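Q: Once you've had a glance at the structure underneath, I'll fire off some questions.
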Amino acid sequence: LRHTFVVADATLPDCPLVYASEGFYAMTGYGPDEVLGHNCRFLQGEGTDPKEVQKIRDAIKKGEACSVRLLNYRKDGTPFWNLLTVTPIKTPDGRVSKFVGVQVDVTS
Ligand SMILES: *[C@@]12=NC3=[C]C([C])=C([C])[C]=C3N([C][C]([O])[C]([O])[C]([O])[C]OP([O])([O])=O)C1=NC(=O)[N]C2=O
């Protein structure tokens, strides 16, 4: 299947993105100059379910893995359905260093 991949830096408090695959930009229409160093939430919009967004917010705070189905928006405003799976990467001392996300456009 067609998927995308990003890396969030958990040492910084708001989990900014530090790496995105070629597909992530092409899927969403944002360039690296407007993605890197920002929280992934810029992809959200009016129809994003705040109950689902809360599920990721909690999991990141707890440091667990999570999977949600969010409504996102490209740079041109058009919506797409992003199945998102976040995964915590821990150092050997249990501390969370990075979060990693796989995004799949499941508008079908
Ligand atoms: C986003 N992908 C994504 C990828 C990673 C690795 C992480 C950690 C988060 C995301 N998000 C969610 C966003 O960063 C944030 O965690 C949530 O908005 C909830 O937190 P807040 O503080 O806003 O309540 C992704 N969100 C998307 O909408 N699309 C993704 O591709």
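Here Swiss-Prot sets the residue numbers for chain A, with the shown residues being 18-125 in order.
When the header is checked for method, it gives X-ray crystallography, 3.0 Å.
Backbone N, Cα and C atoms are what each Cβ position is placed from, and that goes for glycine too.
The annotation FMN binding site is assigned in Swiss-Prot to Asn56, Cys57, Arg58, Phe59, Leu60, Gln61, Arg74, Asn89, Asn99, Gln120. According to Swiss-Prot, the mutagenesis experiment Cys57 to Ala carries the following note: No effect on blue light-induced kinase activity.
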Q: Rank the binding-site residues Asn56, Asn99 by the number of other Cβ atoms within 10 Å of each Cβ, and give the residue at the low end.
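A: Sparsest of the binding-site residues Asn56, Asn99 by Cβ contacts within 10 Å: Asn56.
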Q: Including all protein chains displayed, how many Cβ atoms other than that of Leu60 (FMN binding site) lie within 10 Å of its Cβ?
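A: Looking across every protein chain shown, the total is 23.
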Q: Please report the three-state DSSP label of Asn99 (FMN binding site).
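A: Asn99 (FMN binding site) sits in a strand per DSSP.
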Q: For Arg74 (FMN binding site), what is the tally of other C-beta atoms lying within 10 angstroms of its C-beta?
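A: There are 13 such Cβ atoms around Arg74 (FMN binding site).
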Q: Taking the recorded positions one at a time (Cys57, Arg58), which has its Cβ surrounded by the most other Cβ atoms within 10 Å?
A: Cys57
Q: Return one of helix, strand or coil for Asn56 (FMN binding site), based on DSSP.
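A: DSSP call for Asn56 (FMN binding site): coil, neither helix nor strand.
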Q: Would you give the longest CA-CA distance, in whole angstrom, between residues of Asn56, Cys57, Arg58, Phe59, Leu60, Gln61, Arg74, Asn89, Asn99, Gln120, the set recorded as binding FMN?
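A: Site span for FMN, by Cα atoms: 17 Å.
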